[PDB]
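Quick one: structure below, then a few questions.
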Amino acid sequence: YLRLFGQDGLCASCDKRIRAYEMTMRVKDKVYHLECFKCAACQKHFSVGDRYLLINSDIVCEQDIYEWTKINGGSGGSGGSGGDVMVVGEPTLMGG
Amino acid sequence: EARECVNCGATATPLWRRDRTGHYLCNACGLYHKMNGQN
Ligand SMILES: [Zn+2]
Ligand SMILES: [Zn+2]
Ligand SMILES: [Zn+2]
């Protein structure tokens, strides 16, 4: 009867389509799944209000972010500006 | 892990209580600022 959908449509980590069961936070454009939203280093749960780093492959937290960057190649000097960073937004609801 | 409580440090907390100043509190120590009235 009624179908409320306003998300992207498909994942960017898996191959599962997006439905009223994502429970993810507002990312750049591609909205992942609750299980698809994991760190690439510690694989821990994210927090709403903190910062995070989005990689071309997966996402990274703000705990090992400084390590992962130097591991890959994104150092901006000791105490210097290396790159941008986004703050974890609020999660989406299935109707509200 | 994520941020830690300013009183305990429950990283496994279901939700983080963050105010305007940025006083990260789990929930247990978080209600201390509300009920007791302390910071
Ligand atoms: Zn997915
Ligand atoms: Zn991490
Ligand atoms: Zn606490």
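In order, the residues displayed for chain B correspond to 200-238 in Swiss-Prot numbering, which applies throughout.
From the backbone N, Cα and C atoms, a Cβ is placed for every residue, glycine too.
Okay, these came from Swiss-Prot:
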type	residues	note
MUTAGEN	B:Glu203 to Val	Disrupts interaction with ZFPM1. Binds normally to DNA
MUTAGEN	B:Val205 to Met	Disrupts interaction with ZFPM1. Binds normally to DNA
MUTAGEN	B:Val205 to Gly	Disrupts interaction with ZFPM1. Binds normally to DNA
MUTAGEN	B:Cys207 to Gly, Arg or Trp	Disrupts interaction with ZFPM1
MUTAGEN	B:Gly208 to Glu or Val	Disrupts interaction with ZFPM1 and binding to DNA
MUTAGEN	B:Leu224 to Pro	Disrupts interaction with ZFPM1 and binding to DNA
MUTAGEN	B:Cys225 to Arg, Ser or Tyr	Disrupts interaction with ZFPM1
MUTAGEN	B:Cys228 to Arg or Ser	Disrupts interaction with ZFPM1
MUTAGEN	B:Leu230 to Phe	Stability of binding to DNA reduced
MUTAGEN	B:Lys233 to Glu	No effect on interaction with ZFPM1
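Set these features in their place in the structure for me.
For the recorded site, B:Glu203 (mutagenesis position), the DSSP three-state label reads coil. Taking the Cβ of B:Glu203 (mutagenesis position) as reference, residues of its chain lying under 8 Å away and at least six apart in sequence are, in sequence order, B:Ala209, B:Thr210, B:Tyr223.
In sequence order, B:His222, B:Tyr223, B:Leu224, B:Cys228 are the residues near B:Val205 (mutagenesis position), counting only same-chain partners six or more apart with C-beta under 8 A.
Applying an 8 A CB threshold to same-chain residues 6+ apart, the list for B:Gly208 (mutagenesis position) reads B:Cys225.
A coil conformation is recorded for B:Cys228 (mutagenesis position) in the three-state DSSP classification, outside any helix or strand.
Taking all protein chains in view, 12 other C-beta atoms sit within 10 angstroms of the C-beta of B:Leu230 (mutagenesis position).
In the shown protein chains, 10 other C-beta atoms lie within 10 A of the C-beta of B:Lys233 (mutagenesis position).
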Give the sequence-ordered list of residues that share a chain with B:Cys207 (mutagenesis position), lie 6 or more positions from it, and have CB atoms under 8 Å from its CB.
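Result: B:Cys225, B:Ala227, B:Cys228.
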I'd like to know which of the mutagenesis positions listed (B:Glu203, B:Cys228, B:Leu230) lie near ligand 3, counting only a CB under 6 Å away.
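Near the molecule: B:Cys228.
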